[PDB]
Amino acid sequence: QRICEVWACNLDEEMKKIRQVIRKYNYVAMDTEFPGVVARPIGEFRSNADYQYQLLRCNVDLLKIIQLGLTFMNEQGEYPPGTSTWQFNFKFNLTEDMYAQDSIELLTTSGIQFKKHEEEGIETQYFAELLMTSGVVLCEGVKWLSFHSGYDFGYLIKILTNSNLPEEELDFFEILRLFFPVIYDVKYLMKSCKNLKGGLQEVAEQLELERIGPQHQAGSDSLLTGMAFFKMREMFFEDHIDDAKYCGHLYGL
Amino acid sequence: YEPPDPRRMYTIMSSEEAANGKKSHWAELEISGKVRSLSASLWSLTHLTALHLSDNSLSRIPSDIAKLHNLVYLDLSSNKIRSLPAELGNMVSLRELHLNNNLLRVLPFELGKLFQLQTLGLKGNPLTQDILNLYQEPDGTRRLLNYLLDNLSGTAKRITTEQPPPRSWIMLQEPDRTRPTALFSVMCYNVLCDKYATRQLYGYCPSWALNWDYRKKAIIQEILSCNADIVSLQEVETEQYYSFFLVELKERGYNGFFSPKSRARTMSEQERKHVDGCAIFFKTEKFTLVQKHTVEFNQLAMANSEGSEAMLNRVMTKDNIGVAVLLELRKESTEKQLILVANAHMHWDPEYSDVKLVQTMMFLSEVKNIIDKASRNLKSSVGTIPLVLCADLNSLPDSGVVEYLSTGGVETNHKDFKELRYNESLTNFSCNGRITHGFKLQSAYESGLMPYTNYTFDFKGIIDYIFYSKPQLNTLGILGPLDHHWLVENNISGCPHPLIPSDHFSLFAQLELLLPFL
Ligand SMILES: [Mg+2]
Ligand SMILES: [Mg+2]
């Protein structure tokens, strides 16, 4: 029972715990499930990678995060005693709010309790404040792990700043560096390694990692992301990552 | 001019772009995914100049679509739209629109104003037989817009052919001259804030008559016409108080005190801009504020008990919904007699009478304690302080909420308590089988001189009030109701109205205070 479901009712309580767990377990993996993509601009772009941001800009500003998951671990690669991962379920209203229909179909099969989210969902505005005081973000020596984390960190910036994403692709990076001094995108690392391609679940098969929790859920995916990083580091990178080379790079950007 | 049929991105060529390094300007956007509704952050993209909302499940369209003043193209093909908004006529820059395969019955007359619209699509909509006849004619696009603009003249907004007769004044008593007395006029008015002044509620009211910029000017002309020595207001957006009501009213000689209904939210500035509350003004030439208060329940004045805690949860609300100020009569208009003037607004609807009833007991119980705190040090001798109370209780005159104030007490079994009948905790608020308080108040509009103080389509009743301590105060005159026959000549179903700014009526009433000795 490593994963822990977090709702608005039992939120402020858990944050007290994470405040104390983050000291000994500073590495944090992260994944988010959102209401899919809906918007795609058209026009002249400075580069293919430039568009990719502009694409990620529209949809992050336009849609609300549905669910978040965070796995706290130490540099060795060990989960803490008690619950290892916290699955944060946000307040998403099926009627008023916007979403792609196919995106909701996949989340229903994954087991998201949409109705319970509306009634007992977390208020993003308030959640930002708590995550700010905790200190996980914007702290020297806290390192972040993620796979396909364009949108992932996209939503996180909008939450903590409570604003639309900057227009300049440059303005977006400078802000991301502050809240998260050290980031390692799991996919950007896979580009360097041989015979590593495909989605996340496809990587788990290559690395022989058992799947815990409901597949393709924000909470479960977060746990699989962190473990798949430590064994990937021990295997193809010799238990070490060059910051300057790989720190601060998100796939597709 | 034509947008490219391929809905595909394009990149500048690498060699020329990179060397020159021109920035990426993207002015076209698409939305897909059979979405149900739209988001507000979309209307913030003022720079957009062409929008593709085709093939979706869009039920309606918000009026904030007009926030794209630069938009020169719009596509709503194959959607589930029932009708278009009226603010669409303010999008002059638009030069091409598509509405194909929707559930459109008739197009809005404001649409003809778009004199720059060169192309229009309507195939697949249930439009009147005549509309489909114009669209078939050669250059039927231009011809149809002219028609929709011809019908917009039929509306003839702001005719204002009728004229408002004045409101009559009634005299209840002469000012007795046995002892020296002070005479001051009071007003009570719920101005209907903009946040809760939507057309969905007041559908009989045109949108131009609901616009706050339109009402705020007609409202203030009413407060200045009455020139009350005390003005009490409800439903006043915080922004508008400091930047409009307190501005225009100082020029006439007032000094007010505001307080928002909610404080614990701590929302963003924009959210806090439209929060309403109760304000109190007063002529300086006659009054001088001695204190200010925003009423709240200390929550410890009661005897600590699980029942009171278990009860208050079902009743308490984060909103304070109450304001009060203590004034002083200037020598010229030794004893230094003061006056407490309270103001309250109950938002809750009739069905939640138990909340409004307990909230009221809560409100007044806190008032009595505030008076005593001031009646000790500031009172010359021991040491009564009067109370001029005006509120919008959202309660009719027979209700229990109103029985408690007029009769000085309420029975613990009153119909309005509902589940809370006979709860021991209620007995604490009184100073048995009945809840009583020290005050002995009396309504200023007793006998139903105004048939109704809130005239809407579905509700006519008396919910605004002005009370006073009878041993100390009396009422010499009240501003009667509007000539009822006029309301019929003009077929006024409800309010607000072109000629009536709020949904409530104003309660101007003249009072009389008794001065002893010199
Ligand atoms: Mg995921
Ligand atoms: Mg009202």
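Using the numbering of Swiss-Prot, the residues shown for chain B are 6-338, 350-398, 403-451, 459-545, in order.
This deposition comes from X-ray crystallography, 3.3 Å.
Every residue, even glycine, has its Cβ placed from backbone N, Cα and C.
DSSP assigns B:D412 (active site, proton donor/acceptor) to a strand segment in the three-state reduction. Around B:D412 (active site, proton donor/acceptor), a 10 Å sphere centred on its CB holds 26 further CB atoms from the protein chains shown. Annotation source Swiss-Prot lists active site, proton donor/acceptor at B:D412.
Neighbours of B:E240 (mutagenesis position), defined as other CB atoms within 10 A of its CB across all chains, total 24. Summarising the annotation, Swiss-Prot assigns substrate binding site to B:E240, B:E276, B:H361, B:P366, B:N414, B:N481, B:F486 and lists similarity to another entry as the type of evidence.
Summarising the annotation, Swiss-Prot assigns Mg(2+) 1 binding site to B:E240 and lists similarity to another entry as the type of evidence.
What Swiss-Prot lists as Mg(2+) 2 binding site is B:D412, and the listing cites similarity to another entry.
Among the mutagenesis experiments that Swiss-Prot reports, B:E240 to A is described with the note: Impairs deadenylation and decay of mRNAi-targeted mRNA.
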Recorded positions near ligand 2 among B:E276, B:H361, B:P366, B:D412, B:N414, B:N481 (Cβ under 6 Å):
none
Whole-number Å value of the largest CA-CA distance among B:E240, B:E276, B:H361, B:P366, B:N414, B:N481, B:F486, listed as substrate-binding:
30
Going by C-alpha positions, which of the binding-site residues (B:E276, B:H361, B:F486) is nearest B:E240 (mutagenesis position)?
B:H361
Around B:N481 (substrate binding site), how many other CB atoms lie within 10 A of its CB?
21
Unmodelled stretch of 11 residues from B:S338 to B:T350; how many angstrom between the C-alpha atoms?
15
Give the three-state DSSP assignment (helix, strand or coil) for B:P366 (substrate binding site).
helix
So the entry has no coordinates for 7 residues flanked by B:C451 and B:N459. How far apart are their C-alpha atoms in Å?
12
Just to confirm: which same-chain residues, 6+ apart in sequence, have a Cβ under 8 Å from the Cβ of B:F486 (substrate binding site)?
none
Long-range Cβ environment of B:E276 (substrate binding site), under 8 Å and at least 6 residues apart:
B:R270
